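So the structure is just underneath, and the comments pick up after that.
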Amino acid sequence: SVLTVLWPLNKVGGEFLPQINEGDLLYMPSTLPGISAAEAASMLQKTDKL
Amino acid sequence: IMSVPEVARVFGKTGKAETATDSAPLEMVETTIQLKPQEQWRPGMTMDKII
Amino acid sequence: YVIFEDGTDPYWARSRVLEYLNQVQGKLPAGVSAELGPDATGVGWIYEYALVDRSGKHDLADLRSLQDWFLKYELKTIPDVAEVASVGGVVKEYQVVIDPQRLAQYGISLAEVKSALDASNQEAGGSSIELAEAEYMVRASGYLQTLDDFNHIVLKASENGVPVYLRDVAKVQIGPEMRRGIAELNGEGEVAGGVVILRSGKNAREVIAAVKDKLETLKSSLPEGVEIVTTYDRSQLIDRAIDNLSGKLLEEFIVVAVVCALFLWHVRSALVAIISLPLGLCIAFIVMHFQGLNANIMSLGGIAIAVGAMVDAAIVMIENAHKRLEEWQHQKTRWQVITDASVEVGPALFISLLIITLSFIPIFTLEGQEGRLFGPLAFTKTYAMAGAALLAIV
Amino acid sequence: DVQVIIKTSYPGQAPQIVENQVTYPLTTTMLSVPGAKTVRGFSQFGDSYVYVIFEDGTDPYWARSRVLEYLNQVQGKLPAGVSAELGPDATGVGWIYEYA
Amino acid sequence: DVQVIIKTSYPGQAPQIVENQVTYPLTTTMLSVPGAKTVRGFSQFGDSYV
Amino acid sequence: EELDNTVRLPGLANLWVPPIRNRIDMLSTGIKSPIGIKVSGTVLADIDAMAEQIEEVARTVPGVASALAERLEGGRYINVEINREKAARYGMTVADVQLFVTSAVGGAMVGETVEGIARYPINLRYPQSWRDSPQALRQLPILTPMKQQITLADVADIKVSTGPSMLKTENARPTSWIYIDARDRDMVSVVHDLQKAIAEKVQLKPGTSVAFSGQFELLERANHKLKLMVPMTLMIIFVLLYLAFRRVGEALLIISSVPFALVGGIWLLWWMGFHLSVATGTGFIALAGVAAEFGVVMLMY
Amino acid sequence: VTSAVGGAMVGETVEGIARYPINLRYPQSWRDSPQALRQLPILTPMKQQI
Amino acid sequence: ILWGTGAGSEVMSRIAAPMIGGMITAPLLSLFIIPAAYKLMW
């Protein structure tokens, strides 16, 4: 048995910190540098309303 | 100084070395002298005789 | 130099000195500013090298620039390096030689020349423009990079007239700065180098090895015909001292073994001492690490006598055990009789060790430069004797 | 990490200007602070950030004091209207409350 | 007790100006220092003590 | 999943994270990829050109390596090149034109109005019609010191180009970062091969250096230290078990039997689908402790 | 006295991360000895030669 | 704790799963392998 125990050990995976789920969330879009001041507000309003 | 058969390398410095720890004027000279290994100096010729 | 009392935290002292430094930065002249010294003492300078050029390609200015802008920033990244200070070489500068004749001819003062010079060596950028749904961010030039740019500087211009350029009033060239310190190698010629300073109270061997490996790895990216010749390093002296101490200790152990083999008629009881002496020094070094007290050359040279003073108890114990085990031979529990033979001398040796250990307080007494210098020696001696007492008991 | 943040706010200059005007001197002066493991500089459109990261096991107050040790020497070299400011005494777990 | 004194000099400025521009910000900033019990401060015609 | 499927707009790559982790990652100004090559130099052009080569040099070695040079070159510029000769023709130094550039077009602060404890800035600027586009900048009116009416195109040349959006500086030097990444494998040996290949098939310009870093730098340390305390612990445990029984047989038996309880404990993680970490380590340590307690209380009886 | 004869710094040229000072000075022939200083040309604010 | 879903329960489940999984062999161990290996101690 102590020898057969070697099957799941390699098959098992390693993580640093199991992700903890909070009561809230954070949405963050990756975008490009170029942006104006009015287009930014428009995009923010659109994403919030969606 | 380099003419002595025992010195291997001399590094002279007149003045400061751009640091707050060194405050030597342009007239004070400090020369570091490295000596050959004791197995190559000469027959005898202790440190006192070298100096 | 602000000198504090004895027993003060160097960082506390630096903070207290700075607490009033900011109040003075506003009273000094415009261009100057006061700077605090490094975090090292007179024993800070550990490594020194020189940038030699085995050709006639690179002058002193090139070597000085290489040392200042490439090696200074490459060797400062070492964790425990206080600072890498440059020495020797030449600091390139842009010199403008004015001509009083042309000044009198065109009628222009030095103040306007300086105003024109300071008004042509910067970049000005306006806020980002509102293009169609995207942002473009302006950037304007103006920096000085060549002598042709210096020549095309206008000192005085008249409406519907002819402007007066700097080339018609002065001569711009590249030259050396007023040297305050000159370094030099052997009689061959002058060179430029650097000096590495070690932070207060740190390991010098590790930092020396780190800087040497860094220089070895960086020597590839150096110009053609440029070498870095070392001129000083503490690693050699420390290694020599350590080797001497190790050899002397090995000789002392061999002598102990020879004496035990000669006087006890070839018995390996010497081992009892070969294993009991190092453990005492181990205990002493643990106690030292528990209260800092870096090991200097004096603290290292003292253990050679500590072991010689400690071997006495081991020798007495071995001799008493041998005598009693030989007396038993005339006439499980036998080893209990040997334990009794040991305990009948145990307490005397223990008290002797205790008194020889406590007889060193008069050295912890004295303080100052003599007290700081000689402290570690008496401390390690006391701890070694206490450890030897404990061992002799066990 | 145990790091210190220095922020410099310039209204209307490009990245290179704030890089060679307010960020370069700050970095060159903070590179020689005692106990700093590394120094990073981020030059953006108008703003300039300097992160001085110390080793592990350092007192945050000690690190802030050491960083301020060399901040005063640079205030006299920056442009006239701008001035560098030290970051708060909080880490990434600092933001607790938000309202509108 | 552990007391820290901060003296500021504003040449020729009425108490109100020095209090709004010097004493008020200093008094509001020194209240956030770790371990600050109280922060007193008074402004005069030419000086401000905290 | 519904949130990701609902919010869909061009030019955005959605990420849904926790707020605390997001803030910690934002304040963490480090390197996230497993392996990172830092190329430092005196200017940006040389280090960029060197990274352009190191990219493919590291992408060729055995092992998946998504070598990405950098995402910094993304800015767009409108360069107004001031000409010193055409500026001297009218008697205006470089600063005389930069004044108009920053004040008339830039709109910098020139004072602050006090309204009690508040302070509101003052702006001084030209109208919008004269600073709308580069063609409007080319016609920006300028008044010379001698009160002459000229334009901006007469003392400078306005051109449009691209550039960086953010400048990074490592140790007060222009530095370029290259990310080499993998997964489910220890990057302990590939670093040496990468360094060898870079040193052999790449040349360094005068005043440029390369270095390696990443998470592995710490791992090789941490793990090592662990292997120094794992034996010690067992020792400090054995010396106790002996003292409990005054015989080595029982201690060895317990230490050799604990692995059975460890097996029973680890056989469940697979079925559960979880992954082993430090938390599972503490769990296994507690299980082994309880198993040793059982064994001791059984051997005593 | 400080600029024509002394040669103080009046700026610094930038070439990347380096900074090289600028000097503004008279020629060597006009600042050789005290007798040369006694004849140093000076231009008054009203453009008079002395 | 292994079949629960609340706040911060992931770490609790990760720490508890090993013990729940091992509690089926440690009794078997200390009940069968210990006496057997003890009878074979000579």
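Residue numbering for chain F follows Swiss-Prot, covering 647-947 in order.
A Cβ is built for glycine as well, from the same backbone N, Cα and C atoms used for every other residue.
Mutagenesis annotation in Swiss-Prot: F:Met672 to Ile, described as Loss of copper resistance; the structure shown retains the original residue. A helical conformation is recorded for F:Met672 (mutagenesis position) in the three-state DSSP classification.
One mutagenesis experiment catalogued in Swiss-Prot, F:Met738 to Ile, is accompanied by this note: No change in copper resistance. On its own chain, F:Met738 (mutagenesis position) has F:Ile788, F:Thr790, F:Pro791, F:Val801 as residues at least 6 apart in sequence with a Cβ closer than 8 Å to its own Cβ.
For F:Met755 to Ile, Swiss-Prot lists a mutagenesis experiment annotated as follows: Slight decrease in copper resistance. Long-range neighbours of F:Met755 (mutagenesis position) (same chain, six or more residues apart, CB within less than 8 Å of its CB): F:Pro767, F:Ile768, F:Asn769.
The mutagenesis experiment F:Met792 to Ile is recorded by Swiss-Prot, whose note states: No change in copper resistance. In the three-state DSSP assignment, the secondary structure recorded for F:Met792 (mutagenesis position) is coil.
F:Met812 (mutagenesis position) carries neither a helix nor a strand DSSP state and counts as coil. Within the same chain, the residues at least 6 positions away from F:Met812 (mutagenesis position) whose Cβ sits under 8 Å from its Cβ are F:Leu718, listed in sequence order. Record note (Swiss-Prot), mutagenesis F:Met812 to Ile: Slight decrease in copper resistance. The unchanged residue is displayed.
In the three-state DSSP assignment, the secondary structure recorded for F:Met833 (mutagenesis position) is coil. For F:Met833 to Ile, Swiss-Prot lists a mutagenesis experiment annotated as follows: Slight decrease in copper resistance.
Remark: of the mutagenesis positions F:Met672, F:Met792, F:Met833, the most isolated position is F:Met672 (fewest other Cβ atoms within 10 Å of its Cβ). Chain D lies within reach of F:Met672, F:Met755, F:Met812, taking the mutagenesis positions F:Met672, F:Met738, F:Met755, F:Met812 and requiring a CB-CB distance under 8 A.
In this structure, the C-alpha atom of F:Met833 (mutagenesis position) lies 69 angstrom from that of F:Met792 (mutagenesis position). Proximity to chain C, taken as a Cβ less than 8 Å from one of its Cβ atoms, holds for F:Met792 among the mutagenesis positions F:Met672, F:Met792, F:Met833. For the pair F:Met792 (mutagenesis position) and F:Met672 (mutagenesis position), the Cα-Cα distance reads 53 Å.
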